[PDB]
Amino acid sequence: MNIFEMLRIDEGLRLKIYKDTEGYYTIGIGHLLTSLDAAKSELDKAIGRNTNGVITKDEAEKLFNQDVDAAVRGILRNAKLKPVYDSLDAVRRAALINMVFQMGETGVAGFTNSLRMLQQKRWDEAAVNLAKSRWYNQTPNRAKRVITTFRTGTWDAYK
Ligand SMILES: [Cl-]
Ligand SMILES: [Cl-]
């Protein structure tokens, strides 16, 4: 199991524009675009071609690669995230990247209390704290998966 496999399971694959769990235009593997026209535009600009709203698997994967790379770099550039990331083992690092991919560096950065818990390796507590969020309430199955990953340090929730 790895980050790519982990996110591909959390986000699914869609070759046709679509609306996200919160109604935003998205495509491929959780590639957030945002108006459909505005979204079509963004999409065209992301792909460099006239897409008419549809992409190939290859195209979705290209975006996905760019996006995982971007999440990692953001983490590493972030003064609040980097120290947490540095203190973690490989599996849990994957869990942090997943959250970033989904909510953005900023969104994750604001889980201040949880972060401190993670940094201090208080597993059970951080799992409980992480659960007290809109994120958990809005996409509970996904959230439960990431949280179990932080709590156990294993890939059991994905297997
Ligand atoms: Cl892009
Ligand atoms: Cl979910």
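These residue numbers are counts, starting from 1, taken along the chain as shown.
From the backbone N, Cα and C atoms, a Cβ is placed for every residue, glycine too.
Per Swiss-Prot, the features are as follows:
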- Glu11: active site, proton donor/acceptor (ACT_SITE)
- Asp20: active site, proton donor/acceptor (ACT_SITE)
- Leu32, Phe101, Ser114, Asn129: substrate binding site (BINDING)
- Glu11 to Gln: Complete loss of activity (MUTAGEN)
- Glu11 to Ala, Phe, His, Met or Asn: Complete loss of enzymatic activity (MUTAGEN)
- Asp20 to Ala, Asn, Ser or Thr: Complete loss of enzymatic activity (MUTAGEN)
- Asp20 to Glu or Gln: Loss of 99% of enzymatic activity (MUTAGEN)
- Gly30 to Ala: Almost complete loss of enzymatic activity (MUTAGEN)
- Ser114 to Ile (Swiss-Prot position 117): 500-fold decrease in enzymatic activity (MUTAGEN)
- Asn129 to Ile (Swiss-Prot position 132): 5-fold decrease in enzymatic activity (MUTAGEN)
- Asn129 to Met or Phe (Swiss-Prot position 132): 2-fold decrease in enzymatic activity (MUTAGEN)
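Missing residues between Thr34 and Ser35: 6. Distance between their CA atoms: 8 Å. If you take the C-beta of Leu32 (substrate binding site) and look for same-chain residues 6 or more apart in sequence within under 8 angstroms, you find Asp20, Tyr24, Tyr25, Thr26. Cα spacing between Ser114 (mutagenesis position) and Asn129 (mutagenesis position): 6 Å, rounded to the nearest whole number. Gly30 (mutagenesis position) carries neither a helix nor a strand DSSP state and counts as coil. Here the candidates are the recorded positions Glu11, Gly30, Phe101, and by Cα distance the one nearest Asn129 (mutagenesis position) turns out to be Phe101. For the mutagenesis positions given as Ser114, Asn129, the lowest number of other CB atoms within 10 Å of the residue's CB is seen at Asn129. When Cβ atoms from all protein chains are considered, those within 10 Å of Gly30 (mutagenesis position) total 21, not counting its own.
Across the structure, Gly30 (mutagenesis position) and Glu11 (mutagenesis position) are spaced 5 Å apart at their Cα atoms. Annotation for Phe101 (substrate binding site): spatial neighbours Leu7, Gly30, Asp67, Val68, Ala71, criterion Cβ-Cβ under 8 Å with sequence separation of six or more.
In this view, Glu11 (mutagenesis position) is surrounded by 21 other Cβ atoms within 10 Å of its Cβ, with every protein chain counted. Counting Cβ atoms from all protein chains shown, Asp20 (mutagenesis position) has 14 others lying within 10 Å of its own Cβ. The record assigns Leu32, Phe101, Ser114, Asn129 to the substrate site; their largest pairwise CA distance measures 27 Å.
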